[PDB]
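Visitor: Structure incoming, see below.
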Number of protein chains: 6
Amino acid sequence: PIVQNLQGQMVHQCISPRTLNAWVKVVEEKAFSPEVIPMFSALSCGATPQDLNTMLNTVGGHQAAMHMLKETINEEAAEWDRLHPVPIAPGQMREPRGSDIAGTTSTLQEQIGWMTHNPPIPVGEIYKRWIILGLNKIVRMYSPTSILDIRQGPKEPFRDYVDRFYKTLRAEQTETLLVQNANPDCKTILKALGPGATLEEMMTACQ
Amino acid sequence: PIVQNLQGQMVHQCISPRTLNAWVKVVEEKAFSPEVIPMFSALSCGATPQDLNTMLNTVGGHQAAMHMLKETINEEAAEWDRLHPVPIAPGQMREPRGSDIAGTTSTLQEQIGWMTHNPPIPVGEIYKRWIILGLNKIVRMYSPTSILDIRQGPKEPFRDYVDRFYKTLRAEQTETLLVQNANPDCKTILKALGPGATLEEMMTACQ
Amino acid sequence: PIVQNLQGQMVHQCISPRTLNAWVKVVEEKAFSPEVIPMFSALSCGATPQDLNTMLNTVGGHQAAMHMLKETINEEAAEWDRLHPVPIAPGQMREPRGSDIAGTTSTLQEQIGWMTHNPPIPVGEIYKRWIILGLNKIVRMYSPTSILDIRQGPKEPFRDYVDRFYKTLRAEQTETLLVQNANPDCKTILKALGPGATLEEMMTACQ
Amino acid sequence: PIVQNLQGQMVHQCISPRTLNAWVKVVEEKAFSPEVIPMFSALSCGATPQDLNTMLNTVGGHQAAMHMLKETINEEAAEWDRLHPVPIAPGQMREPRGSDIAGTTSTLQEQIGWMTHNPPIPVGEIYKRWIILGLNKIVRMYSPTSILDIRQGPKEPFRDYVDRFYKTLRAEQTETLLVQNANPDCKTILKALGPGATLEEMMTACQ
Amino acid sequence: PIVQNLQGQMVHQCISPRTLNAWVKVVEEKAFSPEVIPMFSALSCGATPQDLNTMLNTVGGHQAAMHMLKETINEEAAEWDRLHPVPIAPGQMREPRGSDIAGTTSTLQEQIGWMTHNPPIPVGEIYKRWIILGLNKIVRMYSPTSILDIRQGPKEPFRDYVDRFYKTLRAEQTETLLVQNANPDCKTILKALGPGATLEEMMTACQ
Amino acid sequence: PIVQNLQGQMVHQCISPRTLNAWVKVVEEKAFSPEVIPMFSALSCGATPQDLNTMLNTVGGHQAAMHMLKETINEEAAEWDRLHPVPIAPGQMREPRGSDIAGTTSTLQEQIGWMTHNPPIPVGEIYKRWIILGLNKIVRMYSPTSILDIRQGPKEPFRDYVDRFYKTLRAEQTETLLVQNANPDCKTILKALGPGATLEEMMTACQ
Ligand SMILES: CC(C)(C#Cc1ccc(-c2ccc(Cl)c3c(NS(C)(=O)=O)nn(CC(F)(F)F)c23)c([C@H](Cc2cc(F)cc(F)c2)NC(=O)Cn2nc(C(F)(F)F)c3c2C(F)(F)[C@@H]2C[C@H]32)n1)S(C)(=O)=O
Ligand SMILES: CC(C)(C#Cc1ccc(-c2ccc(Cl)c3c(NS(C)(=O)=O)nn(CC(F)(F)F)c23)c([C@H](Cc2cc(F)cc(F)c2)NC(=O)Cn2nc(C(F)(F)F)c3c2C(F)(F)[C@@H]2C[C@H]32)n1)S(C)(=O)=O
Ligand SMILES: CC(C)(C#Cc1ccc(-c2ccc(Cl)c3c(NS(C)(=O)=O)nn(CC(F)(F)F)c23)c([C@H](Cc2cc(F)cc(F)c2)NC(=O)Cn2nc(C(F)(F)F)c3c2C(F)(F)[C@@H]2C[C@H]32)n1)S(C)(=O)=O
Ligand SMILES: CC(C)(C#Cc1ccc(-c2ccc(Cl)c3c(NS(C)(=O)=O)nn(CC(F)(F)F)c23)c([C@H](Cc2cc(F)cc(F)c2)NC(=O)Cn2nc(C(F)(F)F)c3c2C(F)(F)[C@@H]2C[C@H]32)n1)S(C)(=O)=O
Ligand SMILES: CC(C)(C#Cc1ccc(-c2ccc(Cl)c3c(NS(C)(=O)=O)nn(CC(F)(F)F)c23)c([C@H](Cc2cc(F)cc(F)c2)NC(=O)Cn2nc(C(F)(F)F)c3c2C(F)(F)[C@@H]2C[C@H]32)n1)S(C)(=O)=O
Ligand SMILES: CC(C)(C#Cc1ccc(-c2ccc(Cl)c3c(NS(C)(=O)=O)nn(CC(F)(F)F)c23)c([C@H](Cc2cc(F)cc(F)c2)NC(=O)Cn2nc(C(F)(F)F)c3c2C(F)(F)[C@@H]2C[C@H]32)n1)S(C)(=O)=O
Ligand SMILES: [Cl-]
Ligand SMILES: [Cl-]
Ligand SMILES: [Cl-]
Ligand SMILES: [Cl-]
Ligand SMILES: [Cl-]
Ligand SMILES: [Cl-]
Ligand SMILES: [Cl-]
Ligand SMILES: [Cl-]
Ligand SMILES: [Cl-]
Ligand SMILES: [Cl-]
Ligand SMILES: [Cl-]
Ligand SMILES: [Cl-]
Ligand SMILES: [Cl-]
Ligand SMILES: [Cl-]
Ligand SMILES: [Cl-]
Ligand SMILES: [Cl-]
Ligand SMILES: [Cl-]
Ligand SMILES: [Cl-]
Ligand SMILES: [Cl-]
Ligand SMILES: [Cl-]
Ligand SMILES: [Cl-]
Ligand SMILES: [Cl-]
Ligand SMILES: [Cl-]
Ligand SMILES: [Cl-]
């Protein structure tokens, strides 16, 4: 990543073995659960496009998703080229192309040059926004259960039902559907509460 | 987080893989036990609102609690706006809104600017206080057993009973109830001790 | 903790995830064995009162001991107030109270101010001494076996017996009792050695 | 590796135990899966030829591949000598040979001298490009299944089939073959979609 | 420990959680095997007497050995007082006593003052030499098997026998006894080799 | 080890717990496999003779090999004394002896003085070369199988056979013997290939 040293200047740092292993492990354990996306964003703090491509390529398996990611990246790369239509002088920064932001036609020194410019061209943050966009579309598609099928069981604790409800809702990307899909006993209690009840009040009443 | 370097200036640091993994793991293992809250506070030392949102979003599951957390955060964010009613000049700090402190309408550079100002606007500590408030309400609600039902067994060691008693009491958020819920043999000993006995004296007498 | 940087000045550092996890784990594995106390002291090197309270609060369970710890802390806090009886000027250090040293009525900035003063008021070391005092009283009470009941078995190796003997003695908080509680065969050998024998000589003779 | 300190100068650093162990472990677990190559590239960030040889030599087993790697390295080393045909003055940098870039006839001080020169001779990056070239040829040869034999099962979820398809394709080093190898039911749906369908659209239709 | 910063001055550093855990773990796994002593010496690099006492006190169990260690320490402390017989002026270093070097009557600031003096009084290295002396006496006593009882089996590989032979010899604290305790077949071969054979030659001949 | 700080000067650093544990673990898991030697060389980057002796002494077991190592070290130490035959002035570097390079008659300060001299006397690298020499002789002797006995099985995959072939060859310290020891079916194919075939071509043909 590009990180500021202990003297106030932005310099390049090698991606750490702890960072590399943490990203690989979370994909192995959680696949494309919704909480994997913020983990990717945190673990790629200050990452260059090269670092972002590194993280994606260390993922073995889920290659269907990785190809969807490339398609989303190319869509965003093509949009950037339509919003930013371009001899380049000696020793002198060039504007980046979509494929430059994606790290495919640009060198690390070029990415360092853009990201540390004054003002900086944050090709890493632009690329990361493309990746998260594509990652979120994967999260929705891999969500196994629709919110319409999350209904509280006749003996299911309300707490467990709300857990499944909003876990599903988070991947699908509320309060009245949560009441409608509650079981008959709790749904009866939740209507007596009236409108405007908080989740805390609702869960307390069906305890 | 925002941490001071080895030269005496406050700069931004990327949240570490060790920090990210430590928060995720403790939630996986302890859920919303009372001791999870001080762990969250320590692991979020110097955190920005972005870092605080990062930590919350890496939690998979317990999504019912996370939605209660959002409701508490919005309540505190709405209160801040009622206590701090607001053209913004070029290059110049703006007062934060409730959603700015919660990291939803503010950028990282803006959060860095507030937290490192002189005097600093500690939007991270303000947000953290909101989160801990909401986290504590979750701890009370998820406490499975009431203090009224913690009574020493006829053969239960007094040490084990006091452990369960104050473990329950900590989540519920004393000395006379501890005597009343003791078993007949120990309760007899504890009355002979008289008032003002310490916990050490009480546990010694029923050993 | 408060640690000196690489330039010779005392500044605040966030308690590390490795430190937090190491304290939690040792309590989970060893409870209140005697060797847990020096581990707590080492892991709290340079800790502020806030850091000391952090470490105590990350302990889940053993809540009976934690309440005994609070009682000991309040006793020491009350003593400090009796030994140090107190408008506070603008921007100007105030003497600490017992509850200030215990981190309950003092801010982190105040604790940093005391600990880094010239001369420093080591509220962290004062608090730590209170905690270790209370922790040691827990170690004695949780010692399951009295030294009077540690006697060498008729076929127990002398090495194993001495291990149990001084393990028990360490928690209870010597040489002649070790001879008296030895088995008949070894006790006969140990009297023939005479007075003033070292532990090495004693263990060698009963090998 | 050669890394810039916190003062802006490139100096030598010892390869870390975390780096050494991370490379060994990934080879033990994944052998020559395609994602092992980007892991090698990231873990060898800023590596000298000595560091690159270190990483290769810590690999136990897969010695057939390591000998293929040497053959590829010698081929690239011989090419470099044909593109760069060479008394060397006292204290004065010499041009490198193919075996110098491969770390076999050059010292660490010589590699440091080339890599930190102005302008730098990046013998580490040149060597790394040779290694990755040879590593990729191993990935293709060790790919067990050909893309022609990746066909969706009659009850295999389309997602799982695309995973295997592009996993195989990645090692072999698309969209119309993916349709042809789909099962009859899904292939019927995919033709109705028409040309130019994205992977996301294709996977959605066969869900 | 006392370690030099990145600016060339000796300052105090808190003993690390990795150091504390590494010492505890090696004692748990290897007890008082001979190789535990050099591990203790390496892990206590630059340690103060306080750090050395910390490491000893984190050891749970083996309390018989720890009491032998104290007896050896007191013997060396008494010797130092006999070799170094002693108003102390304000703000001014005092010569250390045996108990000062052992960390029992001296503060950390005093130990820092001695160790960083010019010229330095290395109370840490003096104490460490006392500890290693006592630790080595424990290694000899806990050696279970005498060298006289290490004899090669009639079908035992010579390599395995030499391993046990010098493992035992290392704890007991050679070449002709190794031949005498070899089995008849190998002993016959080893006499034909003649005097002055290396261990490599000896092991080769009995392979 | 001796490592350069972040200011460009060579200073002493304590051997890290990660380094110590990594060397011990690899010996426990791999014994004297060929790849253990480059691991030792990397983990001893910049090591002093004291650090090199530390690493050897933390190895428990394999004491036969460690005694062969001492014999090789003494041989190299005796050679150095024959190539470098020696009042030493106050405060003034002395030439090292063989036992000085091996760390047996020299202090750490003396080793630091030699290694950081201008020009430096690299007693650590000289000692390390002695150790690796002796370690390699152990690798050859502990190789269980000779290359003459590595022959491809009638149903053994050629890839697996080449793996065993060069694994054995690496420890023993090629292309025509690999053909001769192939099975009849593959050997027939390999002769049809003709001379000068690469390993990649050979393995491809027998696939
Ligand atoms: C950069 C990056 C790392 C980021 C970010 C990021 C940025 C801002 C915010 C946020 C913070 C506080 C509030 Cl009060 C609101 C709000 N208030 S409101 C009117 O109630 O919605 N909204 N937001 C998002 C915003 F921006 F959209 F406004 C927020 C979040 C929250 C952080 C959070 C997590 C948590 F657990 C509990 C919290 F209290 C807060 N994370 C989400 O909210 C995700 N989420 N989604 C849904 C669903 F859809 F199912 F309902 C659900 C959540 C949920 F909160 F987890 C919980 C079960 C419900 N994260 S990134 C690109 O990788 O993602
Ligand atoms: C920032 C953050 C990390 C913090 C903080 C924080 C700040 C201050 C204090 C504190 C410190 C010392 C004393 Cl003497 C008292 C006191 N003296 S008194 C008159 O006896 O109560 N009070 N306090 C709290 C205060 F502030 F309220 F005053 C304290 C604590 C204690 C730390 C502590 C833990 C411990 F194990 C043993 C100790 F000796 C001290 N932690 C708690 O006390 C929580 N707790 N709750 C209850 C219950 F309710 F069940 F009884 C119980 C505890 C318990 F101690 F664990 C124990 C079983 C009993 N923590 S945060 C926002 O994440 O939490
Ligand atoms: C800050 C902190 C981390 C500290 C400290 C701290 C400070 C000083 C000392 C100490 C050091 C050397 C000597 Cl020679 C003596 C001594 N000489 S003497 C006349 O023989 O007793 N005394 N001391 C304590 C002093 F200060 F009281 F003098 C010491 C210790 C020893 C360190 C030690 C541990 C060890 F394993 C082996 C050693 F050789 C030395 N640790 C203890 O001694 C605890 N202990 N208790 C008993 C029992 F009671 F059962 F007998 C037993 C021990 C035992 F040693 F483990 C062993 C089985 C016997 N630690 S803290 C507040 O968290 O604790
Ligand atoms: C230095 C080093 C570490 C590097 C690099 C490196 C450099 C650039 C790029 C890259 C980035 C973005 C796009 Cl949009 C394209 C593109 N757009 S396009 C017209 O669709 O192909 N192409 N590229 C490569 C380029 F350079 F060739 F252009 C890219 C990659 C991608 C990174 C990536 C991984 C991922 F998972 C998902 C992504 F969105 C992006 N990694 C690959 O693409 C490897 N891969 N191969 C195939 C296959 F062949 F099977 F189809 C498949 C992949 C796959 F993506 F994983 C996925 C299943 C499909 N890596 S190194 C020497 O060690 O490797
Ligand atoms: C500070 C500290 C960490 C230290 C140190 C320390 C200091 C110096 C030396 C040393 C180095 C090289 C040589 Cl050539 C000789 C030598 N040459 S010689 C004429 O043949 O003996 N002697 N020495 C010791 C010296 F100083 F005494 F001279 C050495 C050692 C060796 C290091 C070593 C370990 C190893 F595995 C293989 C090696 F090649 C070298 N470690 C020992 O030798 C311990 N050992 N003991 C015996 C036994 F007794 F069974 F035979 C046996 C060993 C053994 F080597 F392991 C092996 C099985 C045989 N360590 S500390 C206080 O914690 O210990
Ligand atoms: C300091 C230290 C850490 C070092 C070093 C060190 C220094 C240089 C080199 C080296 C690098 C590149 C080439 Cl192209 C050749 C070459 N070209 S050539 C004409 O084909 O032989 N030769 N060399 C050695 C040199 F110096 F001798 F020239 C090399 C190596 C290689 C590194 C390497 C490992 C690898 F896996 C794959 C590679 F492509 C390169 N490591 C070895 O080669 C060891 N090895 N041995 C044999 C055997 F004998 F069985 F055939 C076999 C290997 C093998 F490669 F693993 C593989 C199965 C075959 N390491 S240290 C003192 O601890 O060891
Ligand atoms: Cl995966
Ligand atoms: Cl790739
Ligand atoms: Cl821009
Ligand atoms: Cl509930
Ligand atoms: Cl969870
Ligand atoms: Cl999210
Ligand atoms: Cl404010
Ligand atoms: Cl008790
Ligand atoms: Cl616990
Ligand atoms: Cl608490
Ligand atoms: Cl004071
Ligand atoms: Cl014994
Ligand atoms: Cl392997
Ligand atoms: Cl090798
Ligand atoms: Cl070039
Ligand atoms: Cl799908
Ligand atoms: Cl132990
Ligand atoms: Cl103790
Ligand atoms: Cl001295
Ligand atoms: Cl052998
Ligand atoms: Cl071993
Ligand atoms: Cl030793
Ligand atoms: Cl020389
Ligand atoms: Cl093959």
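Sequence positions for chain D are given in Swiss-Prot numbering; the residues included correspond to 133-218, 222-308, 318-351, in order.
Cβ atoms are placed via backbone N, Cα and C, with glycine included.
From Swiss-Prot, for reference:
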- D:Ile169 to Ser: Loss of infectivity (MUTAGEN)
- D:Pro170 to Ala: Retains infectivity (MUTAGEN)
- D:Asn206 to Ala: Loss of binding to NUP153 and CPSF6 (MUTAGEN)
- D:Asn206 to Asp: Loss of binding to CPSF6. Does not affect binding to NUP153. Retains infectivity to non-dividing cells (MUTAGEN)
- D:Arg305 to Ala: Does not bind FG repeats of human NUP153. Loss of infectivity (MUTAGEN)
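Burial and contacts for the listed features, if you can.
Guide: For D:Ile169 (mutagenesis position), applying a Cβ distance below 8 Å and a minimum sequence separation of six or more within one chain yields D:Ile267, D:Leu270, D:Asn271, D:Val274.
Counting every protein chain shown, 18 other Cβ atoms lie within 10 Å of the Cβ of D:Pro170 (mutagenesis position). DSSP assigns D:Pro170 (mutagenesis position) to a helix in the three-state reduction.
A sphere of 10 angstroms centred on the C-beta of D:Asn206 (mutagenesis position) encloses 16 other C-beta atoms. D:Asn206 (mutagenesis position) falls within a helix when secondary structure is assigned with DSSP.
In the three-state DSSP assignment, the secondary structure recorded for D:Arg305 (mutagenesis position) is helix. Of all Cβ atoms in the shown protein chains, 18 besides its own fall within 10 Å of the Cβ of D:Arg305 (mutagenesis position).
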Visitor: Between D:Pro170 (mutagenesis position) and D:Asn206 (mutagenesis position), how many Å separate their Cα atoms?
Guide: 22
Visitor: To the nearest Å, how far is the Cα of D:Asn206 (mutagenesis position) from the Cα of D:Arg305 (mutagenesis position)?
Guide: 26
Visitor: What mutagenesis positions among D:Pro170, D:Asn206, D:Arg305 have a C-beta sitting less than 6 Å from any atom of ligand 8?
Guide: D:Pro170
Visitor: How many Å lie between the CA of D:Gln308 and the CA of D:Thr318, given 9 residues are missing there?
Guide: 11
